[PDB]
Each structure stands twice: as C-alpha cells, then as structure tokens.
Amino acid sequence: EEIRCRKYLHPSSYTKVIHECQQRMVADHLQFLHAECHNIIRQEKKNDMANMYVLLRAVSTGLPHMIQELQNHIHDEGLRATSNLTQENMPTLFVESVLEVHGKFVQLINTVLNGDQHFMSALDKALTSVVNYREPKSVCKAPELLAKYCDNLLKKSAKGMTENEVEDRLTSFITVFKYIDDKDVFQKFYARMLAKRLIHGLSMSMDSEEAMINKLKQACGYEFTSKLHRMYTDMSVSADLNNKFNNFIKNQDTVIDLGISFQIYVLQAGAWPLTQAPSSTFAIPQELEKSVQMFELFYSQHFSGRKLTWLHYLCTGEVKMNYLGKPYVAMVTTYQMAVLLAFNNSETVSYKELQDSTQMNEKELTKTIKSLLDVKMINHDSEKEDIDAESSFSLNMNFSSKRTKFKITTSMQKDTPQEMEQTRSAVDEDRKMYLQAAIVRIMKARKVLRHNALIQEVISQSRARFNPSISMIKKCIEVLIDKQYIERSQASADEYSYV
Amino acid sequence: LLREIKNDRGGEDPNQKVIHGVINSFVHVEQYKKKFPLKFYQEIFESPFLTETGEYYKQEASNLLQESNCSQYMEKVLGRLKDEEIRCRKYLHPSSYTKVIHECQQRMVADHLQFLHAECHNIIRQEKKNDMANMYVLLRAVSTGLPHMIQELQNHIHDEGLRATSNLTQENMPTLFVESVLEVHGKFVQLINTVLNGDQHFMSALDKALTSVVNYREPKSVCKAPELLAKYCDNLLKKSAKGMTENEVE
Amino acid sequence: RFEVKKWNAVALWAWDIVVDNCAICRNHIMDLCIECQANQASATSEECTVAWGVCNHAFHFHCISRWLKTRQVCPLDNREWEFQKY
Ligand SMILES: [Zn+2]
Ligand SMILES: [Zn+2]
Ligand SMILES: [Zn+2]
C-alpha cells in the first residue's frame, strides 16, 4: 500500500492512506492482536514480537497492552530466576541473576523490538519489583544482598579477583543497584562493611574503594557518598598523619620513647558509623598510657579544636608471649590485651581482679575471657568454665600454636545481627527526619493541604531514597504534634494546621 | 483556691469541678455588669493568681536549675509549660488562658536567658537536634530570645561551609565546590525544617552564612566562586563520556 | 613478661569548640595563653591580644602566631588565615 500510494498519489496523501489502511486492519481488530501479544511475549517469539510491535506502534492504543504484557513477562521471569537461591553464594548469585535477566531482556528489546523508551522503561519497572521482592511479613533482603556482594568482591580473598574483573563487575553492578529502591539501607550497610574493610586492612586496593564510591556517587550524587568519601579520605590521610606524629615525637626536646609502635587511624566522628555507645570505662594499660598521652598532646597541638574519642573495641595491638615459652606473637584487641597484661602480674587472676584493673563492664570482660579460652590461651581453675562471682582464671602454659604469628581476634566478620537491627533502626530514624523535613516544608509553604495530596507528594519526593510508609508518615506527624510544629484544621480533620 | 491549685501543681489531683465552679462564680456574678464584666474576676482572683504563679514558677525554675543540665532543664520547662497550659484550662476563665502562661514563660525561660543563651553554642554546634528543638520552642515565646540562637546557627553554618569547601582537589574543584555547598545547604535546610520549624529567621541565617562562605576571598586574591560555578556548567553541559543522561543534568 | 610490639589503634575526632575559648591552647580568650601562663606578672599581661580572622575565629595573638609559624591555615576550618582585628 505504501508503494502503490507512492506511485499513484500526491505526497500529501501518503500519511492519510497508510493511516486509513492501519486503522482498518490493526485498529479495528485490536482484540485479535491483544489476545496473541500475551502468547508471543510469554513464549518470546522473535519475528512475531517484532511484527506485532511494528503493527501496534502506529495505532494509538496499540503499545500499552503490549508494554504491560512485556513488563509482566519480565516480572515473572525475574521472580522465577531469583526464587530458589543457595544461601552459600546468595549475594553473588542474586546480582548475577538480575544481571542476566536485565541483559537478556535489554538485548531482546534492542534487537527484535526496535528498542523503545517505553519498553525499556517497562523492563526497568519490572526489574524494580523483581529486585525489591518484599517476602510476605519480611523485610527486603535486596539491599543487604547487594551490600554483601560489594563487600565480598572488594575484600581481600584467595579466591582470585583481578582488578579489571572487579572493575567491570562493579560497573555492571550499578545496573542492579539503581533498581534497589532501598538506598538508605544499602548506604548504611555499605558504610558498616566499608568501615571494617578500611580499618582492618581487608580492602584489596583503595583504588577499588575509591572507584566504587565514585560509581555510587555517579549513581546517586554527592550526598549518598558524602560520608563514604570521608570514610575513605580519613584512611588515605592516616598514613601522612602517622608520619606527622613520628616527626613530632622525633622532634621533641627530650627522647619521647613511646616504647612499642603506633599506627593510629584517627577518624571523623560524623562520617564513620562507629560510636562509643558500647562503652565500658576501659582502663588503658600502662604500656599504652604513655603513647595515648603523647598522641593526645600531638593532636591537641597539631589539630586544634578537636577531641578524640578513643575506640577500644577496634584497637588491635600485637603482644609477645615470651613468658609462656613464646611460640608466636598474638594479634589481639586491646580489650583482651588488658586482661593479658593483668595475667602478666601473676599466674592466677580473679574476675574481681580484672574488674578492678581493666575497669571493664561485665559483658565485655566475659566476652574477652570467652574469646581467650576459646583459643585456649588461658585456662579456668573452676570446672564451670563460665564466669562466676570469683571464677579464678589461671594461665594455660601447655597451649602452643602451630604458627610463628597467629591472630586470635575475629572482628572482621560475624556481622553481629544486633548491629543489623541497629542499622535498620538508624535507617528508620533518618527516614523519619526526612519525612519530618518534607512535611514541615510542605505545611509551611502551603499552610492548607489534605491527607491524600500530602501523602502522594511525600511518596513522589522521597522515592529517590526509599519507599515511604503511611505509618512512618503518621509517626512523624505525631512527633511534630509533640514538638508543636503542626496541627489539624478545625473545619475538617482531613486538612492540617501550622504554628 | 490558690492553695488548692498549687496542690494541683504539686502532683495531687483536687476537685476540678468545685475549683472551676468557684473560679467561674467570680465572673458569672458580674454578668449583668456590662461595663467591665471581668473586672471583679481580674481583681479578686486573676491578679493574686498571677502573682502566686509568678512567685511559684520563679522558685520552680530556681529549683530545676540547681539539679538539672540545660538539656534536661528545657525539657522540664516544656513539661511544666504544657502542664500549666492544661491546668489553666480546666480551672480558669478563657481570658486568663494566655496571661497565666505568659507568667509561666517569663519566669522559667525569659528570666534565665543568660542560662539558655550560653547553651545555644554547645547545642547548635553539636547538632543536638532534640535540645535544639526544645530551646527553639522555648526561646520563640520570649521576644529577645531567638536573635542569639539565629546568630549561633549562622556561625555554625558558616564554619561548616568553610570546612566543607576547603582543601578541595584541584582536579575536580568546580564540581566538588558546588556539591559541598549543596550538601551543607541540604543538611542545614533539613535541620531547620525538622528542628527549628523552618522559620524564615533561621533560613535567613542559613542564606547569610552560605553567602559568606561561597564568597570567601583568599588572602590577597579574588573570589573564585564565579569562575568555579561557570566551570561547573561548562563541564556539565559538555558532551562528557561519563553518562550524564539529560533528565539527570536537568 | 608480655612485651607489646604494636598498638594499631582507632580514635574518633570530633569538633570540641566551646564558647569563649582559644582553640590552640584550650584556654579562655580573655585569659592569657598557655605560653604566657609562666611569667604571668612579668609582662603587662596585655600583649596577649585577641586576634580575629576574617572567618570570625578568635584566638590569642601568641597562639595564632605560633600556629602560623608552621601551618598557614586556621585550625578550626582549615582555611587560610587573615588577621582583621586585634
Ligand atoms: Zn590561646
Ligand atoms: Zn601569651
Ligand atoms: Zn577559621
């Protein structure tokens, strides 16, 4: 028809003739094509799908049914792919499965579909619900899985990970991360894992960490990674800071003689997720008190206006067991270093003696003693190895390691599910402050609005970071009520007032 | 009546109906006196009640000060403001709703501004988002209470911007400068919205501090902010290879 | 005998700015600097002039001078120092 209207007409009537020819074969019989679009999509017939796209593109209401059918097909395919995953390698397999589905469907759209904005947006909208699979009465495991995937590939491992492979894996990972719709949770989880990787030296290369933070900044902006970049910078600077401290102690009036070594990792307070909330009023040993004092003096002289909150649960020193016929040198946290230096005083020691010397809390002291006896570095005189009122601990001289330098601490892993609960609580708190800001801004700019429009605009605005909940918005409204920043209209309870 | 309302202030719960009826009699008995119908009420009871509540909340604030930090003092003062707002509604005439509470304010918050203004530094500059909201809703009632909190917040925002937009890497200085000022602006606009009710006074303080920190002249140098913000647009609207889809640049 | 060989440590730094204080010596602005705590009454006790930068940070003149003898940036915001008062 196009040929025989080209050769038998005027160019002005080229588009009207084909418009009439279309809306007599492919718009009158729209149901006959919409009843087979589902079959040709859910079975993925290439030529039929291409022909049906070509046919239905020109008609007005031709594509939306086909777009919805392709979106449903991608939704079902993704749910089928990310359904029965082995928990041994779930974080990698989930992301690789979503990547395979995304690549296959984007190739299908870009090759036999004349790749369209609408169809690729349908793929995005299907994969958004594929990755955010809120299991019934369960939280979304997707942000935790993504953070664990990044943590697993960015950590030092003997599995074998070339830098180029990591770079391309993280380049492709963002096509999954941009679908996550829980970016507060992923940001908090990635910060929690990045803190351990940076502090404990688990990072394979800080170039990789800088690259990943750059990728997340490109994906979300310089407020998603505003604190991750500070976390990375505070560890890239600490080498120069320690060089400055060594110059400071070697440029004093007298001989400073710290005595042992010093590898301080001074970090920002608002940037890092770490805190002194699990404090125990730890008593720094005598062999570390001089170095603590010297660094406090240096930092008060060379970085004025700053106070240090010495984190002891992350300190990891090295102790030599030359008393017990030294088999090795133990990489031990300062919590257990304190009780081992109390063991230095006498072969036997009591729980009350440890509480008097190290001044630690009962739970932290119990944990340190449990970690020492698990390695069997020390032994318990009482038959009940658990702690008691006295619980006289002794020194196990029989134990000897098979290595010349064995690490007895394990803080790089076990993930502390209580810290996961705390992370989700902090996520909810930050969500509540964001919702409070949105509510106050809207109710000050407008001064009169109802529930429906307010909820819709809150959901539209806050969707870039997370998916808001009506209960959380109501909680923020109640908090503002308690802070007398908001009220409700007397004429109608649907409307809201302002102070 | 004053003694039993004071007993209500001390924790006990007296007969609300009897006290409210006796207090309401002083204004109901003058209903036929159209010329100053509340003069008897404001002469026999409301002025003695105002004197008693002033001399009671003065002692109460002095008692709160001796055993509470400024973080706890403001939450206690807000608690007693709310308790007095409630108990002056179930006991007194509506016309005395505001006169009593203005005596409750200007005995605990306005008499101790020198205590509550010396803590605007350690509260704002430590982002104590609960104590900051308490002190804001506390000093908002007093006339000359805010213009010191506003100045302390402006100093904090100025220093936060100065820390943020300093020692930036020369490779990406145009983008880092703009994004640092933007993150400071976002942080201190959401603090002002959530905590300080989003007043135009505090947002004017934010605007003044950000204008002072964007336009920071180096020693014997020119303001590089216009050049940096022109280079930002130049590098952002150019056909860069780092993605930059159009609806993101917009 | 247990000889420590290393103490790889972690500490969190936070801003400790308190009202009406000199950040370098952690002493009050009007009071003399920690360098002039010795020979307290020897001099006129006025040469410890309050130096204000263009960033509105008040230090002691001796403190900020000793700071500028090595580092040219203001301690509290890491920005270049410029005297504008005394
Ligand atoms: Zn000083
Ligand atoms: Zn001096
Ligand atoms: Zn300064």
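Heads up, chain A uses Swiss-Prot numbers, so what you see runs 246-744.
The deposited model was determined using electron microscopy, 3.3 Å.
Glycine is treated like the rest: Cβ placed from N, Cα and C.
Per Swiss-Prot, domain 'Cullin neddylation' is recorded for A:675-735, and the stated evidence type is sequence analysis. Under its mutagenesis entries, Swiss-Prot includes A:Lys621 to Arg with the note: No effect on conjugation with NEDD8. Among the mutagenesis results in Swiss-Prot, A:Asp660 to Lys has the note: Activates UBE2R2-mediated ubiquitin chain extension in the absence of neddylation; when associated with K-664 and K-675. The residue drawn here is the original one. Swiss-Prot documents A:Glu664 to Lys as a published mutagenesis change and attaches the note Activates UBE2R2-mediated ubiquitin chain extension in the absence of neddylation; when associated with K-660 and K-675. One mutagenesis experiment named in Swiss-Prot is A:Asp675 to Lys, and its note says Activates UBE2R2-mediated ubiquitin chain extension in the absence of neddylation; when associated with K-660 and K-664. Annotation of the published mutagenesis A:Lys689 to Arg in Swiss-Prot: Loss of conjugation with NEDD8; the original residue is retained in the structure shown. Under its mutagenesis annotations, Swiss-Prot gives A:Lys719 to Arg the following note: No effect on conjugation with NEDD8.
The highest number of surrounding Cβ atoms within 10 Å, among the mutagenesis positions A:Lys621, A:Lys689, A:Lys719, is found at A:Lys689. In sequence order, the mutagenesis positions near chain B (CB to CB under 8 A) are A:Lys689, out of A:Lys621, A:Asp660, A:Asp675, A:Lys689, A:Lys719. Less than 8 angstroms from the CB of A:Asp675 (mutagenesis position) sit A:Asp429, each of them six or more residues away in the same chain.
Per Cα geometry, A:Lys621 is the residue among the mutagenesis positions A:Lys621, A:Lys689, A:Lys719 nearest to A:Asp660 (mutagenesis position). Each of the mutagenesis positions A:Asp660, A:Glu664 was scored by the other Cβ atoms within 10 Å of its Cβ; the lowest score goes to A:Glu664.
Closest by Cα distance to A:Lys719 (mutagenesis position), from the mutagenesis positions A:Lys621, A:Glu664, A:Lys689, is A:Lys689. If you measure from the Cα atom of A:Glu664 (mutagenesis position) to that of A:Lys689 (mutagenesis position), you get 37 Å. Under the DSSP three-state reduction, A:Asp675 (mutagenesis position) is assigned to helix. Cα spacing between A:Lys621 (mutagenesis position) and A:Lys689 (mutagenesis position): 64 Å, rounded to the nearest whole number.
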